[PDB]
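Structure, as C-alpha cells:
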2 protein chains.
Amino acid sequence: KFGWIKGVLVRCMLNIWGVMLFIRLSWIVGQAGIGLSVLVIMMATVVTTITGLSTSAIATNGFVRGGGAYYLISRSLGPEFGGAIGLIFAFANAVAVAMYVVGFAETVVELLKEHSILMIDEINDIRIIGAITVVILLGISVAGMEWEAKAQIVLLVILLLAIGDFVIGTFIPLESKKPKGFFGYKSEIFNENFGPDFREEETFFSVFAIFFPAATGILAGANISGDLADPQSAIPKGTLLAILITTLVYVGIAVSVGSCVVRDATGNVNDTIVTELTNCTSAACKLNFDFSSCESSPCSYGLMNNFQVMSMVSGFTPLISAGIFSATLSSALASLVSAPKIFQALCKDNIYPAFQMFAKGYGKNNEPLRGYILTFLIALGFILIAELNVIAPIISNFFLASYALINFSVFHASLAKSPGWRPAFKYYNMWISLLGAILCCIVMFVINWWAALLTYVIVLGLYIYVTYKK
Amino acid sequence: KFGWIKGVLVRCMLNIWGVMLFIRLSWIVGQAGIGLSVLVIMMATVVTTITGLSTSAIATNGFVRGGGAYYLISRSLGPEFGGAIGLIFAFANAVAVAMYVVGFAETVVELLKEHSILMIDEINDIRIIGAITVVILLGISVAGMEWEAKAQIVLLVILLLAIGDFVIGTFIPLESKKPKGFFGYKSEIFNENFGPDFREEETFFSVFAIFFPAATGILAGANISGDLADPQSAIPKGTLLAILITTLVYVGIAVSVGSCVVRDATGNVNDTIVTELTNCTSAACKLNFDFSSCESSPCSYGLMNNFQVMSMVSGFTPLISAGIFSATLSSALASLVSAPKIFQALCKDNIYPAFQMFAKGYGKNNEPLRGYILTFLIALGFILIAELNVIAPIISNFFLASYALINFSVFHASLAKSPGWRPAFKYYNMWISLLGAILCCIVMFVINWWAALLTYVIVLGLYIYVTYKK
Ligand SMILES: CCCCCCCC/C=C/CCCCCCCC(=O)O[C@@H](COC(=O)CCCCCCCCCCCCCCC)COP(=O)([O-])OCC[N+](C)(C)C
Ligand SMILES: CCCCCCCC/C=C/CCCCCCCC(=O)O[C@@H](COC(=O)CCCCCCCCCCCCCCC)COP(=O)([O-])OCC[N+](C)(C)C
Ligand SMILES: CCCCCCCC/C=C/CCCCCCCC(=O)O[C@@H](COC(=O)CCCCCCCCCCCCCCC)COP(=O)([O-])OCC[N+](C)(C)C
Ligand SMILES: CCCCCCCC/C=C\CCCCCCCC(=O)O[C@@H](COC(=O)CCCCCCCCCCCCCCC)COP(=O)([O-])OCC[N+](C)(C)C
Ligand SMILES: CCCCCCCC/C=C\CCCCCCCC(=O)O[C@@H](COC(=O)CCCCCCCCCCCCCCC)COP(=O)([O-])OCC[N+](C)(C)C
Ligand SMILES: CCCCCCCC/C=C\CCCCCCCC(=O)O[C@@H](COC(=O)CCCCCCCCCCCCCCC)COP(=O)([O-])OCC[N+](C)(C)C
Ligand SMILES: CCCCCCCC/C=C\CCCCCCCC(=O)O[C@@H](COC(=O)CCCCCCCCCCCCCCC)COP(=O)([O-])OCC[N+](C)(C)C
Ligand SMILES: CC(C)CCC[C@@H](C)[C@H]1CC[C@H]2[C@@H]3CC=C4C[C@@H](OC(=O)CCC(=O)O)CC[C@]4(C)[C@H]3CC[C@]12C
Ligand SMILES: CC(C)CCC[C@@H](C)[C@H]1CC[C@H]2[C@@H]3CC=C4C[C@@H](OC(=O)CCC(=O)O)CC[C@]4(C)[C@H]3CC[C@]12C
Ligand SMILES: CC(C)CCC[C@@H](C)[C@H]1CC[C@H]2[C@@H]3CC=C4C[C@@H](OC(=O)CCC(=O)O)CC[C@]4(C)[C@H]3CC[C@]12C
Ligand SMILES: CC(C)CCC[C@@H](C)[C@H]1CC[C@H]2[C@@H]3CC=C4C[C@@H](OC(=O)CCC(=O)O)CC[C@]4(C)[C@H]3CC[C@]12C
Ligand SMILES: CC(C)CCC[C@@H](C)[C@H]1CC[C@H]2[C@@H]3CC=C4C[C@@H](OC(=O)CCC(=O)O)CC[C@]4(C)[C@H]3CC[C@]12C
Ligand SMILES: CC(C)CCC[C@@H](C)[C@H]1CC[C@H]2[C@@H]3CC=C4C[C@@H](OC(=O)CCC(=O)O)CC[C@]4(C)[C@H]3CC[C@]12C
Ligand SMILES: [Cl-]
Ligand SMILES: [Cl-]
Ligand SMILES: [Cl-]
Ligand SMILES: [Cl-]
Ligand SMILES: [K+]
Ligand SMILES: [K+]
Ligand code: NA
Ligand code: NA
C-alpha cells in the first residue's frame, strides 16, 4: 500500500499548494501589508488546523477498512452529518476544479500575451483554455490513473524546485528587473509594504476570501484513507505536518515578496531620480527610481498590478511557469477525483434518493462516469465565468462550510456521547472543534452574508430531511 | 373569565397598535411610496399571519389548563424549542418596552417644544422622560393590575377616537394647515407620493425594519390563555381578526396620509406661486405653493421631516396626543407584563439553571419582582439610547427571531410527528409555517446580517444545551 509520507503528506501538500501560491500571494501581500497578510495566513492556518484535528479524531475512531473521506465521516458521525458534509464537500471540490483550471488558464494566457498570440479575447481565451484543460483533466481521470502515484512525487519536486528558484531569485537583484519592481531585500520596501494598502472594493476579508482556497486541500490524505497502510496514524501526522509546512512556506514567501518588491512600478528603463524632488518619501524614490507618476495612471507592474511577480523575480522564469502548471493541475486533478468519488459513495448510501441515478459506475475500477459528468458540468459552468477573484470567494464559502460541518459534527458527537464516537487522537478537544466551527461560520458570513445564509439554509434542510426519513 | 373579544381581540389590537401607527407611519409613507409602504405592510401582515396560524395551532393542541404563551409552547413543543422561544420572546418584550417608552417620550418632548420647555437637551429630555415613564409603568405593573381589565376598553376607545379624528381631519382641508403640507385629498399628491423617495442611508428594508414592530404584539391574546374561558377557540379567531383589523387600519392610514400630505413643506405662510416659473412639476407647485426652495435647505414640515403629521392633519390635535399616549403606554405595559411573566415561568421550569435565581416571586399574586428588575434594567439600558429609528430595528430582529422560532417549531413538530403534537386548527399547514420561518429568517438577515447571525448562534447554542442536559 502507501506509507504515511507518500500517502498523506505528499498528497496534502500538493492539494494545498495550488493557484494562490504563485499568482495571487504577491497580490495579496500588496493589497494588505506584510504583517496583515501574515495574519490572513495565520487565520486560514488556524481554521485548517482545527479542521485537521477534527479529521484526525474522525480517522482515529472506528476501523481501518473503508476508503474515502465521506466514508469515514458517514460511518463515524451519523447519516445526516455524513450526507450534508459529503454533498457540500463534493460541490466544493467541483468548484475548486474550476478555480484551479481558471488559474492555470490565466497563467497560460499571460504567457501567450508575451508572444502576442490572442485568439478572441483575454477573457474568451481564458474560457477556451479552461474548457480544454478541464476536458483533458476529466479524460485523464477517467482513463489514466496508474501514472498518478509516480506523478505525485514529480509534481511535488517540480513545485519545490520552483519555490527554491523564486527564493534564489530574490537574492539576486538585477538592474534589468529594477524598473518592474524587485529592488532586492531592502528595509525601505519592507517598511513601506508592512501596512495595508487596500484599493477600492478591497477589504481585509475580501483578500482573506481570495487567499483561503490556498489553505484548503487538507482532506486529500483522508480521501484515500483506504489506500493507506495505517490510516489511524498516517492521516493525523501527515495532515498536520502538511499544514505546518505549507503555512511556513506561505509565510516565508509572503514576507519575502513583500520585502523585495514594491507595490507600484512602471516598466520603462529611463526612470531615475538624480536630484530628489520635494524629498519623496516612497521607498522606490529612495532607491533611485521615480514611480510617483505611475500612481496617477494605471500601472502594469509591481505587487498591486502584476500577478506574475514571483515569475519575474525568479532567476529562471520557465521553471516558475512549470511550478504554476504543476501546482494548479495537481490541485485540479485532486479535486476532480475527490468530488466524483464522494458523490458516488453518497449515492450508494441512498441518502438522497433524488441523486440515486448518479450511483451507476462503469469500467473495471467502478468509475463514476455519471458523477464525473456532473462535476465536469459544474466545473465548466464555473469556468465560463473567467475571473479568479470572483471564483475564489465561492471556494472559500463552500470549503468553510464543509470545515464548519466537520468541526461541528465532531463536537456534537462528543457532546451527545454517540455510541460510535470514541476518538483515540490525543490532541483532539471538543471545545476547540466547536471554536473552529464557530470561526468558520463567522468568517464565511463576513465574506458574503447571503451566500453563507443560502449555504446554511441548504445544510439545515438536508440535515432535517435526512433526520426524518423513511 | 374573559371572552374572545375582551380577552384576545381587544388586547391583541391594543398591543399591535403602538408607536409607529401614530409617529412613524407618515414618515414611512414618505420614505417609501404609497405602493411600497402598502407592500411593507403586506409583508409584515404575511409574517404575522403565518405566526398567528402557528400560534393558533399551538393553542388548539393540548388542554385548556395552563396560562401564558410560553407555557403552551413548552408543553406542546419540547423543552428546547420552548425554552429558546421563551427566552427570545422575553428579551424581545423587554426591549419593546424601551421602544414604546422612547416613542412616548419623543412625543412628550415634541409637545413640550411648542411651549419651549427644555430641561437639558432634546435627547437628554427624551432619556429623562423615558426613565420616569418606565419607572412609573413598572410601579403600575407591580402594584395596580385590577384596573387593567377596565382600562383596556378605555384605551382602545381613545385610540379608535384618535384614528377617527385623524380620518375626519383629512377630509377638512384648511388654509392654515396648507403651508405645513396637507393640501387635502388631491390626485396630484397621490401621484407624487406613490413612488419611493428614500433618503441617504434609507432603503426598503430599513424602512421595513422600522415599521415591523407595528405589526408585532399578536401573542398578547395567547399570553393570558389561562384567563380565557375557551382558549382553543378564543385565541385563533381573536388573533386573526385583530391582525386583519390592524392591517386594514394601517393600509388605510398609509394611503390617506400619502394622498393628502406632500413629502416636503415649509412652515411659512407667504409662499404662493402666482405665476409659474419654468412650469414646476411638483404637486405643491400645482397647488399654488412653492416648496422647491425647501429642498436645498433642511425642511421642518412634510411627510419626510415631521413625525407628527397625523397630529397636524387631525381636527382636534390634543385627541391625537391622547391617542399616541394611549397606544404607546398600552403596548409598553403589555410588553412589561408579558416579559417578566414569561421569564419567571421559564425559570420555574429550570430550563437554564443560570437564571434560576429569578424564579422567586413576591406578593399574594406571585409577582416576579426579580424578573421585573431584569426587564426594567434591559428596558432602561435601551432607553439610554434615545432614537426610535435605532431601537426599532432591534425590536424587528428579536420579534422576527421569535416568530421564526414559533413557525419552525410547529413545522418541525408536524414533520417529526411528535407524540404530543396534534393540532386541531383547520387552517394550519406545516409547509406554510416553514415558509413563514424561512421568510422571517431571510428578512432578519436582510435587515442586519450580523445581528441576525448573533441571534441565531445564541438560539442554536440554547437549543443544543437543552437537548443534551442532565
Ligand atoms: C470570534 C471567533 C471566536 C469564537 C468566540 C466564541 C468562542 C466560544 C468557545 C467556547 C469553548 C468552551 C471553552 C470552555 C473551556 C473549559 C475547559 C474545561 O475544562 O471545561 C470542562 C467542563 O466545563 C465545561 O463544560 C466548559 C463550558 C463550555 C460552555 C461554552 C459556552 C460557549 C458556547 C458558544 C458561545 C457563543 C459565543 C457568543 C456569545 C454571545 C470541559 O468540559 P467536559 O464536558 O468535561 O469535556 C469532556 C468531554 N469528554 C468526556 C467527551 C472527553
Ligand atoms: C431558530 C428557529 C427558526 C429557524 C427557521 C429559519 C429558516 C431555516 C430553514 C431551513 C430549511 C429546513 C426545512 C427542512 C427541509 C424539509 C425536510 C422535509 O420536509 O422532508 C420531507 C419531505 O421531503 C420532500 O418533500 C423533498 C425533500 C427535499 C429535501 C430538503 C430541503 C433541502 C434544501 C436545499 C435544496 C437544494 C436545492 C436548492 C439549491 C440549489 C421528508 O418526507 P416526509 O414523509 O414528510 O418525512 C416524514 C418522515 N417520518 C414519517 C419518519 C417522520
Ligand atoms: C454548515 C453548518 C456549520 C454548523 C457550525 C456553525 C454553527 C456553530 C453553532 C454553535 C452553537 C454553540 C453550541 C454550544 C453548545 C452548548 C454546550 C453544552 O451543550 O453544554 C455545555 C455546558 O455549557 C454551559 O454550562 C454554559 C451554558 C450553556 C452554554 C451556552 C448556550 C448559549 C449560547 C451562548 C449564549 C450567550 C448569551 C450572551 C448574552 C449577552 C457542556 O456542559 P456538560 O456538563 O459537559 O454537558 C453534559 C451533557 N451530557 C451529559 C449529555 C454530555
Ligand atoms: C429557502 C429555499 C427553500 C428551502 C427548501 C424548501 C423545503 C421544501 C421541501 C420539500 C417540499 C415538500 C413537498 C411535499 C411532499 C412531501 C410529503 C408531504 O408531506 O406531503 C405534503 C403535501 O404538500 C405538498 O405537496 C405541497 C408542497 C410544499 C412545498 C413548500 C414548502 C415551503 C417552501 C418554502 C420556500 C421559501 C422560499 C423563500 C421565501 C422567501 C402533505 O403535507 P400536509 O398535508 O400539508 O401537512 C398537514 C399537517 N396537518 C395534518 C397537521 C395539518
Ligand atoms: C435567491 C433568491 C432569494 C429570493 C427569496 C428572498 C427575497 C429577496 C430578499 C431580499 C432582497 C433584498 C435585495 C437588496 C435590497 C437592499 C437590502 C438592504 O437593505 O441591504 C442589505 C443587504 O443587501 C445587500 O447587501 C445588497 C447585495 C445583494 C444581496 C441581496 C439579498 C440576497 C438574499 C439571499 C436569500 C438567501 C435565501 C434564498 C432563498 C431562496 C444590507 O444592508 P446594510 O446597510 O449592510 O445593513 C446594516 C444594518 N445596520 C446599518 C443597522 C448595521
Ligand atoms: C461572537 C460569536 C457569535 C457569532 C455572531 C458573530 C457576529 C459577527 C460579528 C461581527 C460582524 C462584523 C460587523 C460589522 C458591521 C459592518 C456592516 C457592513 O458593512 O456590512 C458588510 C460587512 O461585511 C463585510 O464585508 C465587512 C468585513 C470587513 C470590515 C471589518 C470590521 C470588523 C469585522 C470583523 C468581524 C469578525 C470578528 C472576528 C471573527 C474572525 C456586509 O455587506 P457587503 O460586504 O458589502 O456584501 C458583500 C456581498 N458581496 C461579497 C457579493 C460583494
Ligand atoms: C443561518 C441559517 C438560519 C437557520 C438556522 C438557524 C439556527 C437554528 C436553531 C435551532 C433549530 C433547531 C435545530 C435544527 C433542527 C433540529 C431537528 C433535529 O434534527 O433533531 C435532532 C436532534 O438535534 C440535536 O441533537 C442537536 C441539534 C443539531 C442540529 C444541527 C444542524 C447543523 C446545521 C447548522 C446550520 C445553521 C448554523 C447556525 C448559525 C448560522 C434529532 O432528534 P431526534 O431524532 O428526535 O432524537 C431525540 C432523542 N432524544 C429524545 C432522546 C433526545
Ligand atoms: C485566527 C487567530 C490568529 C486568532 C485571530 C483572532 C483576531 C486576532 C483576528 C480575527 C479577525 C481579525 C480582524 C479582521 C479585520 C480587521 C480589519 C483590518 O482593517 C483593515 O481592513 C485595514 C485598514 C487599515 O489599517 O488601513 C484591521 C485588522 C482587523 C481588525 C483584524 C484584527 C485581528 C483579528 C481580530
Ligand atoms: C526548497 C525550499 C522550500 C527550501 C530550501 C530553501 C532554499 C531554497 C533557500 C533557503 C536559504 C537560501 C540561501 C540563502 C543565502 C544564499 C547566499 C546567496 O549568496 C551567494 O552565495 C552568492 C550569490 C551569487 O553571487 O550568485 C546565494 C543564494 C543563497 C544560497 C540562498 C539560496 C536559496 C536558499 C538555500
Ligand atoms: C519559502 C520559505 C520557507 C523560505 C524563505 C524564507 C527566507 C529565505 C526569506 C523570507 C523572509 C526574508 C527576509 C526578509 C527581510 C530581510 C531584511 C533584509 O535587510 C536588509 O538587507 C536591508 C537592510 C540594509 O541593507 O540596509 C535582510 C534579508 C531579510 C532578513 C530576508 C532574508 C531572507 C528571508 C528570511
Ligand atoms: C403576498 C406578497 C406580500 C408576497 C411578497 C413577496 C414578494 C412579492 C416581495 C417580498 C420581498 C419584496 C422585495 C423587497 C425589496 C425590494 C427592493 C426595492 O428596491 C427599492 O427600494 C427601489 C427604490 C426605487 O425604485 O428607487 C424594490 C421592491 C423589492 C424588489 C420588493 C419587491 C416585492 C418583494 C419581492
Ligand atoms: C377605525 C375606525 C374609527 C374608522 C371609522 C371610519 C370613519 C372614521 C371614516 C370613514 C368614512 C369617513 C366619512 C366620509 C365622508 C364624510 C363626509 C364629510 O362631509 C363634509 O365634508 C362635511 C364638511 C363639514 O362638516 O364642515 C365629513 C367627513 C365624513 C363624515 C367622513 C368622516 C370620517 C369617516 C366616517
Ligand atoms: C382607517 C381606514 C380603514 C379608514 C378608511 C380610509 C379612507 C377613509 C381613506 C383612505 C384612502 C383614502 C382615499 C385616497 C385617495 C383618494 C383620491 C381622491 O381623488 C380626488 O380627490 C380627485 C379629485 C381631484 O383632485 O380633482 C378622492 C379621495 C380618495 C378616494 C380617498 C378617500 C378616503 C380614503 C379611502
Ligand atoms: Cl490554491
Ligand atoms: Cl480540503
Ligand atoms: Cl408599534
Ligand atoms: Cl408578539
Ligand atoms: K489549496
Ligand atoms: K405593536
Ligand atoms: Na496543487
Ligand atoms: Na398599544
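For chain B, we keep the numbers from Swiss-Prot: what you see runs 284-753, in order.
Every residue, even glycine, has its Cβ placed from backbone N, Cα and C.
Taken from Swiss-Prot, the feature Na(+) binding site applies to B:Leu297, B:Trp300, B:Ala610, B:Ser613, B:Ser614. Counting every protein chain shown, the Cβ of B:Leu297 (Na(+) binding site) has 25 other Cβ atoms within 10 Å. For the recorded site, B:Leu297 (Na(+) binding site), the DSSP three-state label reads helix.
If you look up Swiss-Prot, you'll see B:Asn298, B:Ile299, B:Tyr383, B:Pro496, B:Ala497, B:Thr499 marked as K(+) binding site. Under the three-state DSSP scheme, B:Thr499 (K(+) binding site) falls in the coil class. A sphere of 10 angstroms centred on the C-beta of B:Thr499 (K(+) binding site) encloses 29 other C-beta atoms.
Taken from Swiss-Prot, the feature chloride 1 binding site applies to B:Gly301, B:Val302, B:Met303, B:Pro496, B:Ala497, supported by experimental evidence.
If you look up Swiss-Prot, you'll see B:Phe372, B:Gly500, B:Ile501, B:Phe682, B:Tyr686 marked as chloride 2 binding site, on the strength of experimental evidence. With a cut-off of 8 Å between CB atoms and residues at least 6 apart in sequence, the same chain places B:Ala375, B:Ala379, B:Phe495, B:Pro496, B:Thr499 near B:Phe682 (chloride 2 binding site), listed in sequence order.
In this structure, B:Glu389 (mutagenesis position) is part of a helix by DSSP. Cβ neighbour count for B:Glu389 (mutagenesis position) (all protein chains, 10 Å cutoff from its Cβ): 26. Annotation of the published mutagenesis B:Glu389 to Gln or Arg in Swiss-Prot: Strongly reduced cation-chloride cotransporter activity; the original residue is retained in the structure shown.
Record note (Swiss-Prot) on the mutagenesis of B:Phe487 to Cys: Does not affect cation-chloride cotransporter activity. B:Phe487 (mutagenesis position) has a Cβ environment of 17 other Cβ atoms inside 10 Å. Secondary structure at B:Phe487 (mutagenesis position), taken from DSSP and collapsed to helix, strand or coil, is helix.
The annotation that Swiss-Prot gives for the mutagenesis experiment B:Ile493 to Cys reads: Reduced cation-chloride cotransporter activity. Within 10 Å of the C-beta of B:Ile493 (mutagenesis position) there are 25 other C-beta atoms, taking all protein chains into account.
B:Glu670 (mutagenesis position) is surrounded by 11 other CB atoms, counting those within 10 A of its CB over all protein chains shown. One mutagenesis experiment catalogued in Swiss-Prot, B:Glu670 to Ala or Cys, is accompanied by this note: Slightly reduced cation-chloride cotransporter activity.
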Of B:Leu297, B:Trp300, B:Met303, B:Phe487, B:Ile493, B:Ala610, chain A-adjacent recorded positions (C-beta under 8 angstroms): none
Environment of B:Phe372, B:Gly500, B:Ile501, B:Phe682, B:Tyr686, the listed chloride 2 site - residues of the same chain whose CB lies within 8 A of the CB centroid: B:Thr331, B:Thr334, B:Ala375, B:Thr499, B:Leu502, B:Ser685
Non-site residues, in chain order, whose CB comes within 8 A of the mean position of the CB atoms of B:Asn298, B:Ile299, B:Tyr383, B:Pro496, B:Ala497, B:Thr499 at K(+): B:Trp300, B:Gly301, B:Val302, B:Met303, B:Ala379, B:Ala498, B:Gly500, B:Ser614
Listed recorded positions adjacent to ligand 11, that is, members of B:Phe372, B:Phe487, B:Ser614 whose C-beta is under 6 A away: B:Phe487
Listed recorded positions among B:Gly500, B:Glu670, B:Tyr686 whose Cα sits within 10 Å of B:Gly301 (chloride 1 binding site): B:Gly500
Among B:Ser613, B:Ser614 [binding-site residues], residue with fewest other Cβ within 10 Å: B:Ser613
Any further residue of that chain within 8 Å (Cβ to the Cβ centroid of B:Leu297, B:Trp300, B:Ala610, B:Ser613, B:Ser614) of the recorded Na(+) site: B:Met296, B:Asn298, B:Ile299, B:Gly301, B:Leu438, B:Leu439, B:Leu442, B:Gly500, B:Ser609, B:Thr611, B:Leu612, B:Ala617
From binding-site residues B:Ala497, B:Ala610, B:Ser613, the one whose Cα lies nearest B:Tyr686 (chloride 2 binding site): B:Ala497
B:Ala610 (Na(+) binding site), number of other Cβ atoms within 10 Å: 31
Chain-internal residues near B:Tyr383 (K(+) binding site), provided their CB is under 8 angstroms and they sit 6+ positions away: B:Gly301, B:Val302, B:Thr611, B:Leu612, B:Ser614, B:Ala615, B:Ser618
Distance, B:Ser613 (Na(+) binding site) to B:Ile493 (mutagenesis position) (CA atoms, angstrom): 19
